[PDB]
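Okay, so here's the structure we're looking at.
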Amino acid sequence: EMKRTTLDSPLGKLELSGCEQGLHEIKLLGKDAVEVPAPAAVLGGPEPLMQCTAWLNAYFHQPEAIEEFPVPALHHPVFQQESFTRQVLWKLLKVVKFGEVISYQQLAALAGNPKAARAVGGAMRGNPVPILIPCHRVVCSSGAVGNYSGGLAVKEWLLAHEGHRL
């Protein structure tokens, strides 16, 4: 049921996986890159996969129109059961737009528990679909960018790409 394909990007090769029920995971394989827009190794596939490739292409190469591309349905165990992690990931996906940032504290409050900023930071580690669900937009209230599953360099690259003065 699970299908996979790869896609070159400014952050290196990306491995995409999913099925008819939804996108399962977006994995960063090499942190090398390329600035020239590239197509997926294997075209077509489950609808969620095609929507993901279209979304990522727009994110990197036609950002001015990113809000116009639909986020595919997601199919991963983290989204199949109720948990604080799911609450946090879904709120992040729904609320934070391109170019905007939110603090660990603000996201915790949005998720119903203002004192759980540490757990929010921990929840970011469980995001199976980076970039798409913008965990890179969750930063420190001090102004510091904060930790990132893909490394500080990549988080800074993404934030700079979105207009921040970094």
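Swiss-Prot numbering applies to chain A: residues 6-36, 42-176, in that order.
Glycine is treated like the rest: Cβ placed from N, Cα and C.
Taken from Swiss-Prot, the feature active site, nucleophile covers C145. Around the Cβ of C145 (mutagenesis position), a 10 Å sphere holds 27 further Cβ atoms from the protein chains shown.
Neighbour density for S151 (DNA binding site): within 10 A of its CB lie 12 other CB atoms from the protein chains shown. As annotated by Swiss-Prot, DNA binding site applies to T95, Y114, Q115, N123, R128, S151, with the evidence given as experimental evidence.
Neighbour count (other Cβ atoms within 10 Å of the Cβ, all protein chains): 22 for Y114 (mutagenesis position). Looking at Swiss-Prot, you'll find the mutagenesis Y114 to A noted as follows: Decreases activity towards methylated DNA over 1000-fold. Slightly reduced reactivity with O6-benzylguanine.
Under its mutagenesis annotations, Swiss-Prot gives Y114 to E the following note: Loss of DNA repair activity. Slightly reduced reactivity with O6-benzylguanine.
Under DSSP, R128 (mutagenesis position) is assigned to a helix (H, G or I) in the three-state scheme. According to Swiss-Prot, the mutagenesis experiment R128 to K or L carries this note: Slightly reduced DNA repair activity.
In this view, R128 (mutagenesis position) is surrounded by 10 other Cβ atoms within 10 Å of its Cβ, with every protein chain counted. For the mutagenesis result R128 to A or D, the note given in Swiss-Prot is Decreases activity towards methylated DNA over 1000-fold. No effect on reactivity with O6-benzylguanine.
Annotation of the published mutagenesis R128 to G in Swiss-Prot: Loss of DNA repair activity; the original residue is retained in the structure shown.
Counting only residues at least six positions away in the same chain, the Cβ atoms of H29, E30, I31, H86, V88 sit under 8 Å from the Cβ of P138 (mutagenesis position). Here the residue is the original one, while Swiss-Prot reports the published mutagenesis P138 to K with the comment Decreased reactivity with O6-benzylguanine.
Under the three-state DSSP scheme, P140 (mutagenesis position) falls in the coil class. Within 10 Å of the Cβ of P140 (mutagenesis position) there are 21 other Cβ atoms, across all protein chains. Per Swiss-Prot, mutagenesis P140 to A is noted as: Decreased reactivity with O6-benzylguanine.
Looking at Swiss-Prot, the entry for mutagenesis of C145 to A says: Loss of DNA repair activity.
Per Swiss-Prot, mutagenesis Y158 to A is noted as: Reduced DNA repair activity. Decreased reactivity with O6-benzylguanine. Mapped onto three states, the DSSP output places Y158 (mutagenesis position) in coil.
One mutagenesis experiment named in Swiss-Prot is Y158 to F, and its note says Slightly reduced DNA repair activity. The Cβ of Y158 (mutagenesis position) has 20 neighbouring Cβ atoms from other residues within 10 Å, across all protein chains displayed.
When the mutagenesis positions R128, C145, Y158 are ranked by how far their Cα is from the Cα of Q115 (DNA binding site), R128 comes first. Across the 5-residue gap left unmodelled in the deposited entry, the distance from the Cα of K36 to the Cα of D42 comes to 6 Å.
If you take the C-beta of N123 (DNA binding site) and look for same-chain residues 6 or more apart in sequence within under 8 angstroms, you find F94, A129.
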